[PDB]
Structure formats: C-alpha cells, structure tokens
Amino acid sequence: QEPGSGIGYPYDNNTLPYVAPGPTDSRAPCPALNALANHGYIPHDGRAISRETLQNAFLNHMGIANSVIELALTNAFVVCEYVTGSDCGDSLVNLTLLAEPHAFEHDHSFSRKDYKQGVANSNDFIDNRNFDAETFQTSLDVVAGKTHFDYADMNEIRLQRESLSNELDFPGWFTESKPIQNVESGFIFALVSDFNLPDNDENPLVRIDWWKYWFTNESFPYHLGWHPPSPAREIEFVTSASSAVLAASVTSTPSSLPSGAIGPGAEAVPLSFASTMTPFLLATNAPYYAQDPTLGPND
Ligand code: HEM
Ligand SMILES: *[C@@H]1O[C@H](CO)[C@@H](O[C@@H]2O[C@H](CO)[C@@H](O[C@@H]3O[C@H](CO)[C@@H](O)[C@H](O)[C@@H]3O)[C@H](O)[C@H]2NC(C)=O)[C@H](O)[C@H]1NC(C)=O
Ligand SMILES: *[C@@H]1O[C@H](CO)[C@@H](O[C@@H]2O[C@H](CO)[C@@H](O)[C@H](O)[C@H]2NC(C)=O)[C@H](O)[C@H]1NC(C)=O
Ligand SMILES: *[C@H]1O[C@H](CO)[C@@H](O)[C@H](O)[C@@H]1O[C@H]1O[C@H](CO)[C@@H](O)[C@H](O)[C@@H]1O
Ligand SMILES: *[C@@H]1O[C@H](CO)[C@@H](O)[C@H](O)[C@H]1NC(C)=O
Ligand SMILES: *[C@H]1O[C@H](CO)[C@@H](O)[C@H](O)[C@@H]1O
Ligand SMILES: *[C@H]1O[C@H](CO)[C@@H](O)[C@H](O)[C@@H]1O
Ligand SMILES: *[C@H]1O[C@H](CO)[C@@H](O)[C@H](O)[C@@H]1O
Ligand SMILES: *[C@H]1O[C@H](CO)[C@@H](O)[C@H](O)[C@@H]1O
Ligand SMILES: *[C@H]1O[C@H](CO)[C@@H](O)[C@H](O)[C@@H]1O
Ligand SMILES: *[C@H]1O[C@H](CO)[C@@H](O)[C@H](O)[C@@H]1O
Ligand SMILES: *[C@H]1O[C@H](CO)[C@@H](O)[C@H](O)[C@@H]1O
Ligand SMILES: *[C@H]1O[C@H](CO)[C@@H](O)[C@H](O)[C@@H]1O
Ligand SMILES: *[C@H]1O[C@H](CO)[C@@H](O)[C@H](O)[C@@H]1O
Ligand SMILES: *[C@H]1O[C@H](CO)[C@@H](O)[C@H](O)[C@@H]1O
Ligand SMILES: [Br-]
Ligand SMILES: [Br-]
Ligand SMILES: [Br-]
Ligand SMILES: [Mn+2]
C-alpha cells in the first residue's frame, strides 16, 4: 500500500503500493512472488532478482522467514540454469522461467492449469503459469459454504486437483508431485491461516477469504484484517503442515487418482537436470492481473 497509508502498521512499516503488471513484465506461477513483484518488493518487471532481495521481501513484507525459502531459492536457481543453459549466479533471469513444466512448476496446481491440460494434440501446450479462475474454483468448491478449512480439508483439495488433472491432462503428461505441492499447502497455512484464533500454531485454519484475495488479486488481504505473521513463519511450521495435510484422514475419495496418492509424501529435495536435457518451451502469455475489479494502489 502507499507508504503513508499505514495499512501494514505495525507489522510492515515500509509498504509500497500495488501496481498491475504491464504486458512486458515477467510474472511467475507463484502467487507469493507475483504479489511481491506487483508491490516492487522484488523488481516490478520480474527480472534480475537476487537471493537477498527475495529473502528481505518475504521476511519484511510477508512474515516469511529465510528458512522457509532456502530450498525454494536453491531450486529457483537450478531451474534458471536448466532453462537458460548457463549458471545464473545471483541474478534470477526472470520469474517466468519458473513455470518450466515438470521441474519446479508441477501438475495438479491449486489455481493454474497443467502444461498439457485438455490439449487435443500431444505437442500442444497451454498457459500453466497465470492464475486461472476456473481452476481455482475447483479448489474452492471442495470447501464451498465455509469460511475456514483445516488439514483434512486441504488434503481433500489436493486430491480433487490430482484427480481432475489426471483425467484432463493429455495421456502420458500427468506426473504427481506431492512433495512440491504439499510444501505449498504448508505455505498456504503459514501465510493465510487465521492467527486470530487461540490455537493457530497447533491447529491452523485457513481463512478462505484471505486465500481467495491473495490468489485472485496477487496482492495482500489487509482489507480483510490480514497482516504478515509475527513472528515470521519458519520452515518447521511449513513442513509440519505439509506432513499433517498428507497424514489427514480421507473421507471422500475421488476416482482417477495416481498410484500412492493417499498417504505420506517424500521430503522435498534439490532439483537436478541432465545437462543433455532440453527445457520445454515456456508459455508466452502476458502476465495476469485482476480485472473484476481492477485494483488500486492500496489493494
Ligand atoms: C524463492 C521463493 C519461492 C519460489 C522460487 C517459488 C516458486 C514457485 C513455483 C515455481 C510455483 C509453481 C508450482 C505449481 O503450482 O505448479 C509456486 C507455487 C506456489 N507458491 Fe511459490 N515460491 C516461493 C516462495 C513461496 C512462498 C514463501 C509462499 C507462501 C508463503 C509461496 C506460495 C505458493 C503457493 C501457495 C503455490 C501453489 C499455487 C497453485 O498451486 O496454484 N511461494 N511457487
Ligand atoms: C524469461 O526468460 C526465459 C529464459 O531466457 C525466456 O524464455 C526464452 O526466451 C527466448 C528469447 O525469446 C527464447 O528463444 C527463442 O526461441 C525461439 C523458439 O525456439 C526462436 O525462434 C528464437 O530464435 C529465440 O532463440 C527461448 O525459447 C525461451 N526459452 C524457453 C525455454 O521457452 C522468457 O521469454 C522470459 N520471459 C519474460 C516474460 O521475460
Ligand atoms: C480483490 O481486491 C479487491 C480490492 O480490495 C476486493 O474488492 C474489495 O473488497 C474489500 C474487502 O477486501 C471491500 O471493502 C471493497 O468493497 C471491495 N472493493 C471493490 C472495488 O469491490 C476484491 O474482493 C478482491 N477479490 C477477492 C477474491 O478477494
Ligand atoms: C505467447 O506469444 C507467442 C508469440 O510471441 C505465441 O506463439 C504464443 O501462442 C503466446 O501467445 C499468447 O500470448 C501473447 C502475449 O505475449 C498474446 O499476444 C497471444 O494472443 C496469446 O494469448
Ligand atoms: C513499526 O513501528 C513501530 C513504532 O516505531 C514499532 O513499535 C514496530 O516494532 C515496527 N514494526 C516493525 C516490524 O519493525
Ligand atoms: C511437505 O513436507 C513434508 C515433510 O517434509 C513432506 O512429507 C511432504 O511430501 C511435503 O513435501
Ligand atoms: C517438517 O519436516 C522437516 C523434514 O522434512 C523437518 O525438518 C521439520 O522440523 C518439520 O517437521
Ligand atoms: C508441526 O507444526 C504444525 C504447525 O505448527 C502443527 O499443526 C503440527 O501439529 C506439528 O506440530
Ligand atoms: C509429518 O508431521 C506431521 C505433523 O507433525 C505428522 O502428522 C505426520 O505423521 C508426519 O510425521
Ligand atoms: C470427510 O471429512 C473431511 C474432513 O474431515 C472432508 O474434507 C470431506 O469432504 C468429508 O466430509
Ligand atoms: C468427496 O469429496 C471429494 C473432494 O471434494 C470429491 O472428489 C468426491 O466426489 C466427494 O464429493
Ligand atoms: C476413499 O477411498 C480410499 C481407498 O479407496 C480410502 O483410502 C479413503 O480413506 C476413502 O475412504
Ligand atoms: C471412483 O473411484 C473411487 C475409488 O477409487 C471411488 O471412491 C469413487 O466413488 C468412484 O467410484
Ligand atoms: C543432479 O542429478 C541429475 C540426474 O537427474 C544430473 O543429471 C545432474 O547433473 C545433477 O548431478
Ligand atoms: C483499475 O482500473 C480501473 C479503471 O477503470 C479503476 O476502476 C480501478 O480503480 C483500478 O485502478
Ligand atoms: Br528476461
Ligand atoms: Br470453522
Ligand atoms: Br511422494
Ligand atoms: Mn503447476
């Protein structure tokens, strides 16, 4: 928000306004990175981003401590080198390359379509990067009529997404990614669980309106009473949440699940790509911004 607005105070005392991305700006498949870039906490153009810029932006403006993004940073730079064909050092070339499929970006996302979702021919691909309202609605529908949801609800959401993507993706494309997705499940609990409830750290409950605002608007739901978690969330919270989601009892089983869908997931580890391996082409679509309604500087 505008620095004089005080909207982030006393949690964030140095805010910057929302500015929609322009057609030439680079955006990510990540709702968190996109909100940071929309505010200029990382470059508005989404290019040439250092590890420290990311660390500072997450810590000071989202209440997400450095530990939470350590592996994320490693993987971002691994993918940069894979996509561009050379070491990117400490300047992530852009945010868009993070949508390289079957890498860091993965299938059965909560709010994005898959790279070969619903394509008529094996060589087609689609925008697996920008926010997709219809896809997000398939996540939200699992928790329809509710204001909050828990770990067991989240497990049902990710199961529904896996089922849908397994049915809809071009045959042979769909690849399950429980370890990456469920760190992101942990991320959702870390950022938009309701810290105003007394037992948030033991049994965190996602506020659906906060989640929807963050994903749909790629800006922060201060208007709905959200603020950055204080103290900043640490990796233990995230991976514990991740494990808790996957450990939660499934009371509604969708059909068309991949083998081993229900049950614990592997720990996420550094990505690695064969030097021989040619990256898939990136979707070239202009970055998404909210239009219904468009956002002001304080939204
Ligand atoms: C350097 C730090 C980060 C990097 C490089 C990064 C990268 C990515 C990438 C490549 C994806 C796409 C995965 C897919 O859905 O196919 C993604 C998704 C996601 N990210 Fe980030 N991320 C970072 C930090 C964070 C943080 C700190 C949060 C929240 C606290 C966050 C929230 C999410 C969520 C919730 C998704 C899933 C979106 C969906 O499935 O529709 N990210 N991130
Ligand atoms: C973010 O950075 C990535 C990685 O540098 C950009 O993707 C790459 O963009 C280049 C330059 O346009 C593409 O090279 C072109 O390839 C086409 C098709 O083969 C060829 O006709 C041209 O001669 C040119 O060399 C490259 O293919 C592409 N890489 C991948 C894997 O898709 C991306 O455009 C950047 N995005 C933004 C918004 O800045
Ligand atoms: C996206 O952001 C806009 C702007 O903040 C949201 O619309 C506002 O919602 C706030 C509360 O967050 C209300 O006080 C205002 O009446 C709304 N303004 C307008 C122009 O409608 C919108 O709801 C957000 N989208 C989602 C899905 O949360
Ligand atoms: C991205 O641009 C490529 C050419 O620049 C196209 O081959 C791709 O299909 C893809 O096009 C989509 O996104 C661009 C925005 O850069 C639009 O101009 C297109 O109309 C399309 O939505
Ligand atoms: C914001 O400023 C107030 C008053 O100076 C202070 O009490 C608070 O700690 C500050 N917040 C942060 C995160 O530094
Ligand atoms: C989230 O984190 C847990 C614990 O590391 C994993 O079990 C899960 O697969 C996901 O990566
Ligand atoms: C989540 O899981 C990681 C290991 O996967 C732990 O280091 C952390 O304490 C949390 O339980
Ligand atoms: C790990 O941490 C999470 C979040 O605090 C808890 O919900 C879980 O029960 C475990 O203690
Ligand atoms: C990972 O961690 C969660 C929360 O502590 C457990 O529920 C699960 O059994 C696994 O050990
Ligand atoms: C069984 O219960 C779980 C949560 O406990 C729900 O997510 C599911 O929809 C079903 O009612
Ligand atoms: C229980 O819930 C899951 C997730 O919503 C569905 O896939 C299933 O059809 C049943 O309604
Ligand atoms: C739906 O079905 C699966 C097995 O088919 C169970 O694991 C799940 O708990 C639910 O009953
Ligand atoms: C499709 O398959 C699942 C089990 O794999 C069922 O739970 C569902 O009701 C449908 O028959
Ligand atoms: C990580 O592992 C891969 C194998 O997938 C190697 O190809 C790569 O060079 C790195 O050691
Ligand atoms: C997005 O742009 C529209 C232009 O009509 C405004 O209505 C809104 O305030 C926001 O700046
Ligand atoms: Br670029
Ligand atoms: Br409730
Ligand atoms: Br797994
Ligand atoms: Mn995806």
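Residue numbering in chain A adheres to Swiss-Prot, whereby the residues present occupy positions 21-319 in order.
Determination method: X-ray crystallography, 1.8 Å.
Cβ coordinates come from backbone N, Cα and C, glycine included.
Residues or ranges marked as active site by Swiss-Prot: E204. Residue environment of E204 (active site) contains 21 other Cβ atoms, counted within 10 Å of its Cβ in all protein chains.
Counting every protein chain shown, the Cβ of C50 (mutagenesis position) has 22 other Cβ atoms within 10 Å. According to its DSSP assignment, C50 (mutagenesis position) is coil. Residues or ranges marked as heme binding site by Swiss-Prot: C50.
Secondary structure from DSSP puts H126 (Mn(2+) binding site) in coil. The Mn(2+) binding site annotation in Swiss-Prot covers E125, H126, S129.
One entry in Swiss-Prot concerns the mutagenesis experiment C50 to H. Its note says: Retains most of the chlorination, peroxidation, epoxidation, and catalase activities.
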| request: Could you round the CA separation between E204 (active site) and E125 (Mn(2+) binding site) to a whole angstrom and send it over? | output: 11
| task | Within the same chain, and leaving aside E125, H126, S129, name every residue whose CB is within 8 angstroms of the centroid of the CB atoms belonging to the recorded Mn(2+) site, in sequence order. | result | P49, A119, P121, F124, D127, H128, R132, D134, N148, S197, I200, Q201
| note | Rounded to a whole number of Å, the separation of the Cα atoms of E125 (Mn(2+) binding site) and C50 (mutagenesis position) comes to 9
| query | Could you tell me the C-alpha distance between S129 (Mn(2+) binding site) and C50 (mutagenesis position) in angstrom, no decimals? | reply | 10
